Amino acid sequence: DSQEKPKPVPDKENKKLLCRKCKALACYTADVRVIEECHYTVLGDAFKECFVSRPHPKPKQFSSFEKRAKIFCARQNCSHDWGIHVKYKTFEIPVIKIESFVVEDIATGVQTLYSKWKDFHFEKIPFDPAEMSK
């Protein structure tokens, strides 16, 4: 039903991201903001709706941060986990890896999937709480 249409853009110098899973939009670099290059998170319900979070009777795990819930893709695939739900002194947001999704430019369409975070192509940006709420 004429669904093959172009998508809008957030701001200048913006790139789109896909999920290596089924190579489907995951988020946008324009929304992908790192907390002082410590963790990778996105803003907007766009990424909060693209994914999902489940409770489950689980205690906790010993690692950098503390996860009190799991997170998965909202897509049809249920056996496709991206990361988990963690909390930071700053705010409660999920933290994923760099080798979790690909980066497809909207001005090129070239999608790529890194391995290490050291292979970052972004910069440190402060997590605006204004984006969190309405």
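So for chain A, numbering is Swiss-Prot's, and the shown residues are 792-925, in order.
Recorded method for this deposit: solution NMR.
Backbone N, Cα and C atoms are what each Cβ position is placed from, and that goes for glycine too.
In Swiss-Prot this protein carries:
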- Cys810, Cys813, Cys864, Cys869: Zn(2+) binding site (BINDING)
- 794-925: domain 'RLR CTR' (DOMAIN)
- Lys849 to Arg: Decreased ubiquitination and function in RIG-I signaling pathway without effect on RNA-binding; when associated with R-788, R-851, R-888, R-907 and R-909 (MUTAGEN)
- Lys851 to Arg: Decreased ubiquitination and function in RIG-I signaling pathway without effect on RNA-binding; when associated with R-788, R-849, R-888, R-907 and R-909 (MUTAGEN)
- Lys888 to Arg: Decreased ubiquitination and function in RIG-I signaling pathway without effect on RNA-binding; when associated with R-788, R-849, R-851, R-907 and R-909 (MUTAGEN)
- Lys907 to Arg: Decreased ubiquitination and function in RIG-I signaling pathway without effect on RNA-binding; when associated with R-788, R-849, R-851, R-888 and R-909 (MUTAGEN)
- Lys909 to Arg: Acetylation-resistant mutant which inhibits viral replication similar to the wild-type. Decreased ubiquitination and function in RIG-I signaling pathway without effect on RNA-binding; when associated with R-788, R-849, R-851, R-888 and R-907 (MUTAGEN)
- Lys909 to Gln: Acetylation-mimic mutant which abolishes the ability to inhibit viral replication (MUTAGEN)
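A 10 Å radius around the C-alpha of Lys888 (mutagenesis position) takes in these recorded positions out of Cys810, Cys813, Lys849, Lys851, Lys907, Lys909, in sequence order: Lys907. Cβ-based crowding with a 10 Å cutoff singles out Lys888 as the top-ranked of the mutagenesis positions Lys849, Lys851, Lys888, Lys907, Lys909. The Cβ centroid of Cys810, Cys813, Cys864, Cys869 marks the Zn(2+) site; residues of that chain outside this set whose Cβ lies within 8 Å of it are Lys812, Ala815, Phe863, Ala865, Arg866, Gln867, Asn868, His871, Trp873, given in sequence order. Its Cβ taken as reference, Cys813 (Zn(2+) binding site) is surrounded by 11 other Cβ atoms within 10 Å in the chains shown. For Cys810 (Zn(2+) binding site), the Cβ neighbour count at a 10 Å cut-off comes to 21, with all displayed protein chains included.
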